[PDB]
Every structure is written in C-alpha cells, then in structure tokens.
Amino acid sequence: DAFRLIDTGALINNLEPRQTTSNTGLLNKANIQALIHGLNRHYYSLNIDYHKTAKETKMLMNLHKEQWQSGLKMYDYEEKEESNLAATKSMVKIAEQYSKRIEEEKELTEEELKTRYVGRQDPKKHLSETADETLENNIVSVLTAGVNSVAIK
Amino acid sequence: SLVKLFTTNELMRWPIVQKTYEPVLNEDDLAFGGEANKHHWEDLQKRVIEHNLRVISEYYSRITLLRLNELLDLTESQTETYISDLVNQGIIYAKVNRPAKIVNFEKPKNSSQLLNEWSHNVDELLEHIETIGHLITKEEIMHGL
Amino acid sequence: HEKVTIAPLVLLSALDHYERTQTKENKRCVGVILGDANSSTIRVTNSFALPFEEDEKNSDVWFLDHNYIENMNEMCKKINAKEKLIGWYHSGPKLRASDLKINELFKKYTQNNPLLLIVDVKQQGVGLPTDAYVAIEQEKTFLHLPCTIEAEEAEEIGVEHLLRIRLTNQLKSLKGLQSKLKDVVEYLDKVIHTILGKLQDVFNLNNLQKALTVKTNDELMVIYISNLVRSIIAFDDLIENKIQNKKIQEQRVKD
Amino acid sequence: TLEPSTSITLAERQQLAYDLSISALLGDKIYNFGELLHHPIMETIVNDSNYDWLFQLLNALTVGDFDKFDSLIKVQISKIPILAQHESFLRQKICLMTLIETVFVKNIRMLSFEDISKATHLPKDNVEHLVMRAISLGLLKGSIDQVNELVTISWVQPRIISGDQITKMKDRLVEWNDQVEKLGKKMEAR
C-alpha cells in the first residue's frame, strides 16, 4: 500500500487513471473496500510492478527452487528417501485399500442414473482421488528409482 | 599387558606367561582359600576362552572348526560347552556346524541391506565436491604467487 | 562444525554495489556482513559496502576507512540488535595477495573467528556464486564451510511472486572428474603429496558393491511390484473413460 | 613448516634426526621412514654411522629381506623381537592398500591366502595371525574368510603416493561419458 496527496492541482496533466485498472467503483468494492472514492485522498491508484537487469533475473531462476541440495542431486536425498522407502511401501498400500472401496459403494447405491442425489459431479472427484494419488505414488517410485542406483562401476 | 592380552590372545603363550610371572595368577596364597592351585587354572581358563571367541567375531568372519579347537585349547566336546553359555546368556553369537566343521560370524541380514546400510556410501562423495571446490582456489594462489 | 547461512537479501545487496559504482575488473567491492557467529549456525541478515580502493601494482596498498566501519555498525543497531560484526565480504572471482593482508584488520573488533565471503557477479561454472571461508591460524589456514540459504517466511515467499533435473545432475557429476583430473596434473608438474592425499581419501572411499549387488536386484523387483499394481489402476481408468466417452456420444445421436 | 624460526646447525640436525628415526622403528602408524626423507633431513645429514636405516628399511618393506638391515646394525635394537614384528606390518600394508583403487586395474577387492603369502614372505599360518594383529592395533579394519580364502580389509591408513590413480580415475570418466552420449542424449532428445 501507499499514499499520495493531491488536494488542489495535479490536474491539467497526463492521464493518471488510464494506466492500470482504474476508473472503478462498481458497487463500493475496491482493494480493502474501506476506501471507495477518497481512499486516503483522491484515489492515487497505486501501480506496483517490478523490473530487473539480466544479471538479477539469472540468479533467482536457478538459485530459488525449493531448498538447496543443488549441483548434485544423486546422493543428497538418496539415503534419506531410501531409508523411508520401507515405510513408504506400507503407507501407499493403505491408500489403494480405500480406493476401490469408494467406487464399490458408488455404483452399488445407484440403480437410477438420474439426479435426485445432489451428486452433480459425483464420479470425477472420487475418480481423481483414485487416479491423481495413484499418479503421484507411482512416479515418485520410478523417476527417483532411476537415480536411486545409477552405480555402474 | 594381561588386560590388553584378551584382544590379541591366541592362547599360544598362555602357559608360558603364567610360569614366569605368577603373582596373583597360578599360585596365590593371599586372600584366596583353597586346597590347591587347581581353582586358579580352571577359573582363569574360562575367562580367556570367552574373550578369545569374542574377538574372533570382530576379526575372523569365517574359520574352520578344526583350527578353532587348537586356538581355544579345547576339544570337540569342550568347545561346545563354553560357547553354549555365551549364546544362552545373550552375550555374543556365532555359527557352529557339527557335520561341516564350519564356524562363521553369522552376519545378520535384518538390516534390510540398501534400506539401511547405504548410509556408509553417502559420506564417500559428501567430501567430493567440498574438497575439490576448496582446492581450486588454493592451487591458484601458489601458482600465481 | 559450523555452517554459513546467506540470506537472499545479502546476496542481492552485494550485486547492487557492483553495477552502481561502475566497478571494472581492476577493482573489487568490499563489504561487511552482519549476523550472529556465536552458535554453530552463522546467519547474515545485513550487508553494506565500503569505500574501498584496490591497487594492482602493490598488493599491500588498500584504502579502507575504519570510521565508517564503526559508525555504520552502531547506527544500524536501531533496526535489529542481533546484528554484530562476524566478518566481511569482498568481490572478485579470485583471491589475490591483497586479500590476505586485509584479513587482520577486522579481527581487532571481532570476538569469534571472522567469516570471509567472496561474491562473484559472473558466476562462471558449477554452483555457489558466493563462497564462504574462515580465517584461522595455528600460517593462514582457510576452511570452506557449507553454504546454505535460508530466509524468513515473507522473504522466501516474496521471491516466488517476482518469478511468477536428472540430465543436469549427470552433467555436473561428469565435470567433477574432469576438473579433478586437471588439478592433479597441474600439481604434479608444480612440485617437480599432502594435497593429493586428501583427494585420494575421497577417491578411494561393481567394485565394493559386488556383495550387495545380489541383494540390490531383489529390492528393485519389489519396487516394480508396486509400480506394476499402480500401472493397472491407471489402465482401468482408460477403459472406464472409454465407456464414459460413449455415453456422451449416445446422447448426441438421440438429441 | 618453519622458515623464519628454529635456528639450527648441522650438529643439532643429526641429533634431531636421531629421535625422528627411532620413533619410526617401532612406530606402525602414519606411513614410514619415507616421511623423514620427504623433509629436508637425509640430505642435510651423513649417510653412514647408522643414519642409513632410512635407505635400508625403505626397500626392506618391499623385497622383504631381513638380512640386509640386521647385518649392518648393532645388538642394541636386534635384541628386542618386537622390532622384527613391526617390520612385517608395514611390508604388508603396502600391498593391502592396493586392494580397492591404487594400481590394480579392475579395481575389484579380493585376496587369497596364497597370493598374500608370497608377497609377505610368510607361510599361510603366520599371515593369518599377522592380519589379526594389524587390525587389533587400529591400523586396519574388516573381516577374514578362511572358508573361501577371502580377505576383506577396510581402507584406513592413507598413503602419500600418487601418479597411479590418474589412469584409473579416467576409467570412471570415460565409462560414464558414454552414457552421456547414449543414455544422456536419449532423455534430452525425448
């Protein structure tokens, strides 16, 4: 947030509002919606952007990802993920156990194929829970398994 | 030297050391009751055999039973007597094959191999990029100066 | 041991003083890090530059004002009281003879072991554009501490708003052996064993895995068992969606 | 390293080299007499009058001949049998460091009872006891297999030798580079 005074003057100049999403006041809603017209004074209409040089943009792209394991990904998370792989194998089995039990009760209670059920989208939610979760658990056991050994000699 | 002997003890020099120096060892008339010195010979032999098998597990992974009897100063029947008390009391463990005459360490596989023991291979390359990255600048200092 | 934590506020601040001062390769911008070196985790929450002048003709000639060092450290105490003098940072890709003579300056007002930092604006090769080193003597002995970057909640999230794997890992791993090979050959002709002894320790420690090779393949099959079951689940949705796609086509024919 | 300090003449260098030499006779730790040769000592002292023990015991840990050193010395150090025992450890430790990667090509660690008996000039009974005493002193680690005649010793004691690891390190460089052109470019050109 910012503030800038206007009072008398500041007119007979270039176009302040036309820049970014100004000329507003549908209902009272803008920003914090405690403002409407006056805001602090006159609706200075802040515009917040950012610009950086070629050196600054090159940094945060490669530097900032999640945390720093970088420069070698092989052995840093290898021992940590492999040690919990025995427990992960047992935890992913429970997720599959509750998968088909939802789809089994889904088609068992519907003999109609109409909507009295306020079920407007029933299947896609539970279908994605059995898909996206399955799609999440298998890819982390494959893509990581390729670099989990890579021993050669 | 007797305390550190149990680690390297082969029981080859055991009868030699007790004869030359026997202050508390063989003949002891102080603070020990008895009708003879036979109690010193039996009690001391029980301790040197238990410590003999203990260090073999940390040194020899696999050893022939025929050679083990000569190292323990025992026989076929006397060898199974002392090792039975060590395993039953929960001290150490070993492998005894009567028909095969094979004595091994019996390395436990309960560690799930790669799931655990891989922790020894992470420290190999942990110092790889760290040591090289430090020497790149250090070598250029002596080359430039 | 100890680790060096460099906040993104400090890394981006040192890069600003380089462009604004029009610093060429003949000069190196020097600055002072601020933080807490007492604990094992060394965090730098503040950085500022200094009117430093470099002379390439004489490595013993440097211009540094100690008045601006004590004044700015005292005036910045009003912001946070956790900011003290843990060391200093300077620019340039390499460490010249002028950097060794300036190490004993800040040691007078510094209690614990000072911390040195090298900021590289070019960032040529591998990672770590900013390398940290400690200055301690028994002859100057420098040790490289692990360099990590951790910021506050609003600082780490603010980076994501401004920006709104396996192949790279294999490329840098192959270059590690190429760069190490050049360091051994150049050191071989330089002497004609102590430095090579440390590299031999890491290099020595299906060669040693032959005993675990049999148990490794048995574990890889168990991993495929889970992948085979998850693949069948994804295959059932393909047939389920194929039948579901026909139900939409059946409504288009009647209607 | 002291350049400026510790002013010393040729008289005290021979007295200093005496305590440095005798320390390595029974010393089984930190390489061997060759470290004293690495420093400017042997070049600054006389080559005879029992100062040549560094030169005689250097090759004595390779060829394994005890008659060369024992003939040129006196009865002072030859009376103690422990001195003859420690000379057997350093002789085998040179070959035991070759088990993983120093010289040997295939880089596979295996040792039998026959191969180690000829290198140490000792029978099969005395070589089994010599390895057990070497690990007991903290110099080595590992286990011993008498059933299949296998000796597995973990690497502990470092060495200052070099030049033989450059070619074998290239093996990891060339073999892994082939996967960059084949496997590496396969995933990238996907």
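All chain A residue numbers match Swiss-Prot; in order, they span 154-306.
Quick reminder: no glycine exception, Cβ is built from N, Cα and C everywhere.
Neighbour density for A:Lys208 (variant position): within 10 A of its CB lie 13 other CB atoms from the protein chains shown. One natural variant catalogued in Swiss-Prot, A:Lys208 to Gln, is accompanied by this note: In strain: NRRL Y-53.
For A:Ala239 (variant position), the count of additional Cβ atoms within 10 Å of its Cβ stands at 13 [all protein chains shown]. In the three-state DSSP reading, A:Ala239 (variant position) counts as helix. Per Swiss-Prot, natural variant A:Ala239 to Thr is noted as: In strain: NRRL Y-53.
For the natural variant A:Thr262 to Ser, the note given in Swiss-Prot is In strain: NRRL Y-53. Neighbour density for A:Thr262 (variant position): within 10 A of its CB lie 8 other CB atoms from the protein chains shown. The DSSP secondary structure for A:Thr262 (variant position) is coil.
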Alpha-carbon spacing, A:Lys208 (variant position) to A:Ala239 (variant position), which is rounded to whole Å: 44
Variant positions, contacting chain B; criterion Cβ under 8 Å; candidates A:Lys208, A:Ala239, A:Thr262: A:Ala239
Proximal to chain C - variant positions among A:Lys208, A:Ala239, A:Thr262, CB under 8 Å: A:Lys208
